[PDB]
Amino acid sequence: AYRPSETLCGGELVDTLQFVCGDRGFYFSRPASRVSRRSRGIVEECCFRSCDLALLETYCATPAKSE
């Protein structure tokens, strides 16, 4: 592949989440357990696997509203 296989882990993953989503905030991987608690998580797709920009954007926090 033309893309690098460098993966994205640690604080650099958090830095990228802030870059991609801006001030709107983001969510992160929920589980970190040795035991069977399978779930989604940005670390699972960007560090254990490799992820793309469009996918990474889906971890953005939801919009808020107030009257």
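Per Swiss-Prot, chain A residues shown: 25-91, in order.
Method reported for this entry: solution NMR.
Each Cβ is built from the backbone N, Cα and C atoms, and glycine gets one as well.
Copied over from Swiss-Prot:
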MUTAGEN   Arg48 to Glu  Does not affect integrin binding. Defective integrin binding and IGF2 signaling; when associated with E-58; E-61 and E-62
MUTAGEN   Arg58 to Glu  Does not affect integrin binding. Defective integrin binding and IGF2 signaling; when associated with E-48; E-61 and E-62
MUTAGEN   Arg61 to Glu  Does not affect integrin binding. Defective integrin binding and IGF2 signaling; when associated with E-48; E-58 and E-62
MUTAGEN   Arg62 to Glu  Does not affect integrin binding. Defective integrin binding and IGF2 signaling; when associated with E-48; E-58 and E-61
MUTAGEN   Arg64 to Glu  Slight but significant increase in integrin binding
Look at each of the mutagenesis positions, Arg48, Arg58, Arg64, and point out the one with the fewest other Cβ atoms around it within 10 Å.
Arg58
Can you tell which of the mutagenesis positions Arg58, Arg61, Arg62, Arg64 lies nearest to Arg48 (mutagenesis position) in space, using Cα positions?
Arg64
